[PDB]
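Input: a single structure, listed below in structure tokens.
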Amino acid sequence: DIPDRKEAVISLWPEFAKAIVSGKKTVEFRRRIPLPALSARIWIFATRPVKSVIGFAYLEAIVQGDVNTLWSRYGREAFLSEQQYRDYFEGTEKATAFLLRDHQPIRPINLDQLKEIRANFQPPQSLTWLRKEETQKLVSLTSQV
């Protein structure tokens, strides 16, 4: 359940979301964010115009470091451009990197479907923990692409 932090949802722009579930993007950079447990399943919500859960991946490592060293070490796996990285971290010296593995694309679970699982679902700005029952219903709708 939620205290275990094994099931979470994050939101990504469509080109980055699709890059995670295809395995091209294996690092996700964040500022301050609740940290999941290791081996947590991270469901990928793709924002407008897709507005759907389109896959998931598993968290294999959490890195916390300084902005410039993380770009050097992990920027190529993170898919975004250097300008987009500097924009996002403008105003802090600290960065967090999620290292992901075992990406799995699924048939999109659209917004109305997610609203049956969670009445007031909104795309998380950072990360939202899934309740046991919420994870159950989500798994019940997972199908191959």
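In order, the residues displayed for chain A correspond to 3-147 in Swiss-Prot numbering, which applies throughout.
This deposition comes from X-ray crystallography, 2.0 Å.
For all residues, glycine too, the Cβ spot is worked out from N, Cα and C.
As recorded in Swiss-Prot:
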type    : residues      : note
MUTAGEN : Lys53 to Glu  : Reduced binding to ssRNA and ssDNA. No effect on ribonuclease activity
MUTAGEN : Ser128 to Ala : Slightly reduced binding to ssRNA and ssDNA. No effect on ribonuclease activity
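Cα to Cα, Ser128 (mutagenesis position) and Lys53 (mutagenesis position) are separated by 16 Å.
Most buried of the mutagenesis positions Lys53, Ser128, judged by other Cβ atoms within 10 Å, is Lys53.
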